[PDB]
Amino acid sequence: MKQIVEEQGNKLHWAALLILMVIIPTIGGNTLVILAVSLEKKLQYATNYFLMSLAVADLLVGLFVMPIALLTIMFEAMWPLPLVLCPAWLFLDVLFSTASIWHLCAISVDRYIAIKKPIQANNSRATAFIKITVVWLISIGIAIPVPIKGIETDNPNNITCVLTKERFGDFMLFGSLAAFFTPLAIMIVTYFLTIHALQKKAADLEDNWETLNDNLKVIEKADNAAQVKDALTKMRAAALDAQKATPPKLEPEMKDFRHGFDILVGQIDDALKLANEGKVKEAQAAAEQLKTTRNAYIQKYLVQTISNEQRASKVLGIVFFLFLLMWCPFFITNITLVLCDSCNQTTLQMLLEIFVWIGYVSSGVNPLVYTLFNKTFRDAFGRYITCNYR
Ligand SMILES: CC(C)CCC[C@@H](C)[C@H]1CC[C@H]2[C@@H]3CC=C4C[C@@H](O)CC[C@]4(C)[C@H]3CC[C@]12C
Ligand SMILES: CC[C@@H](CO)NC(=O)[C@@H]1C=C2c3cccc4[nH]cc(c34)C[C@H]2N(C)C1
């Protein structure tokens, strides 16, 4: 058919679109995160070492994967680079993309552990390296079938760098399950686990609050010393119990309310030492002054603890939701490409060519968006874009 003219002429304007909107924001966005953790001494702790690893994983996407992904648009007919670069590029493409997804899955669980068990800390430098290594080891095992099986290449060196359904059909199915849907399910579970964790934490703080106040009236209306003795001990327990629901202020220039329990317990011990000697009327007067410590520190500590754990949980879910949501158009399409044979797989491959760039920008700017809710990071970025540093 001479009428049938598949020009397939030019797509340079789309490459300029992807550099300006996807590639540059990826490279620059992750360089700033790396710069911040590296040369800002106030940002160097166990969490940001894992976050910097994520920034490296996404910086390597826009530095190696995404630039060569444009040559598949300019020269969609045939692979221009040497043959050995085609399995290498596909390998790094699966490696780094999986490393970004599994990084957030670990961060999501780490944040949940920090809510259920705030005691463990200094979560040392080694615990970070263990988590870093495992994530990178998981991603290698998922990206390793690509170079092992290899391109489908006698040959005129005519190579199409693509994951065909005939050759990698079993990989595209189970490789999407392990790399995307498995950490997706984990983050759904840890989501509802966090809702239950923040509510159980608030209800316990509420009962510790009532325990203190109820025992105060027990002390005031007390007639016997033995009643005051087992009323301050129960207060001292509930005071330490509510204080253990928050990591020490050791681990911020403004007021620290968590110290009010150190003050509270110290007074309770003295007021109980008076109860041990027998000075009841003098001990009840000291328990009345426990309200001064309560009205100043304890009252605003309970709201500051619940509100901050609630706000940080909501913003962490949103940014981890949009990341997963923008990677959904690719993997859902990638699965049905194998599990649907009625579908036209020519246009179904065209959609994968588009949906990857939705996921690329989703991974590339993901560390930047996440760090733009930490003021120390933002103030560092504002000095870097003006080329200030120190
Ligand atoms: C055509 C494209 C792919 C190549 C050019 C893009 C890269 C090399 C350029 C474009 C914009 C540049 C960034 C612009 C802003 C800054 C802020 C500065 O404090 C650190 C470097 C950094 C982050 C630059 C790094 C290099 C950069 C990312
Ligand atoms: C659109 C052009 C085609 C060429 O084959 N490229 C792909 O489908 C590429 C296949 C990939 C892939 C597959 C199966 C499992 C996976 N886990 C992580 C990835 C992954 C990364 C993904 N990259 C982004 C796209």
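Count begins at 1; order follows the chain as displayed.
Using the three backbone atoms N, Cα and C, a Cβ is placed for every residue, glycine included.
The annotation that Swiss-Prot gives for the mutagenesis experiment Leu90 to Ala (Swiss-Prot position 132) reads: No effect on agonist binding. Residues within less than 8 Å, Cβ to Cβ, of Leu90 (mutagenesis position) and separated from it by at least 6 positions along the same chain comprise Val146, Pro147, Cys161, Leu163.
Under its mutagenesis entries, Swiss-Prot includes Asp93 to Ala (Swiss-Prot position 135) with the note: Abolishes agonist binding. Under 8 Å, Cβ to Cβ, and six or more positions away along its own chain, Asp93 (mutagenesis position) finds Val65, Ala69, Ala143.
The Cβ neighbour count for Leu163 (mutagenesis position), using a 10 Å radius over every protein chain in view, is 20. The DSSP secondary structure for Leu163 (mutagenesis position) is coil. Look at Swiss-Prot and you will find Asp93, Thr98, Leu163 tagged as ergotamine binding site, backed by experimental evidence.
Quoted from Swiss-Prot for the published mutagenesis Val94 to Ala (Swiss-Prot position 136): Slightly decreases agonist binding. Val94 (mutagenesis position) falls within a helix when secondary structure is assigned with DSSP.
Listed in Swiss-Prot as a mutagenesis experiment, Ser97 to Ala (Swiss-Prot position 139) is described as follows: Slightly decreases agonist binding. Around the Cβ of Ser97 (mutagenesis position), the number of neighbouring Cβ atoms within 10 Å comes to 26.
Here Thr98 (mutagenesis position) comes close to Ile138, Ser139, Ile142, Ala143, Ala179: these same-chain residues lie at least six apart in sequence, with C-beta atoms under 8 angstroms from its C-beta. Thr98 to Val or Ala (Swiss-Prot position 140) appears in Swiss-Prot as a mutagenesis experiment; the accompanying note says: Decreased agonist binding.
In Swiss-Prot, a published mutagenesis experiment is listed as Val162 to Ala (Swiss-Prot position 208), annotated No effect on agonist binding.
Quoted from Swiss-Prot for the published mutagenesis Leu163 to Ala (Swiss-Prot position 209): No effect on agonist binding. Strongly increases dissociation of bound lysergic acid diethylamine, without affecting binding affinity. Reduces signaling via arrestins, but has no effect on signaling via the phosphatidylinositol-calcium second messenger system.
For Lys165 (mutagenesis position), the same-chain residues lying six or more positions away in sequence with a CB closer than 8 A to its CB are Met172, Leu337, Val338, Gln345. Experimental mutagenesis at this site is recorded by Swiss-Prot as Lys165 to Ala (Swiss-Prot position 211), annotated: Impairs protein folding and stability. Strongly reduced cell surface expression.
Secondary structure at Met172 (mutagenesis position), as computed by DSSP, is helix. Where Swiss-Prot documents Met172 to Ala (Swiss-Prot position 218) as a mutagenesis experiment, the accompanying text is: No effect on agonist binding.
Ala179 (mutagenesis position) carries a helical DSSP state (H, G or I). Among the mutagenesis results in Swiss-Prot, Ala179 to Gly or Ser (Swiss-Prot position 225) has the note: Does not affect agonist binding. The residue drawn here is the original one.
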For ligand 2, the mutagenesis positions of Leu90, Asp93, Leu163, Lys165 whose CB is under 6 Å from one of its atoms are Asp93, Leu163
How many Å separate the Cα atoms of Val94 (mutagenesis position) and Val162 (mutagenesis position)? 12
Counting Cβ neighbours within 10 Å across all chains shown, tell me which of the mutagenesis positions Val162, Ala179 comes out on top. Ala179
Cα separation of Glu251 and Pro252 (whole Å), the pair that brackets 6 residues absent from the deposited model: 10
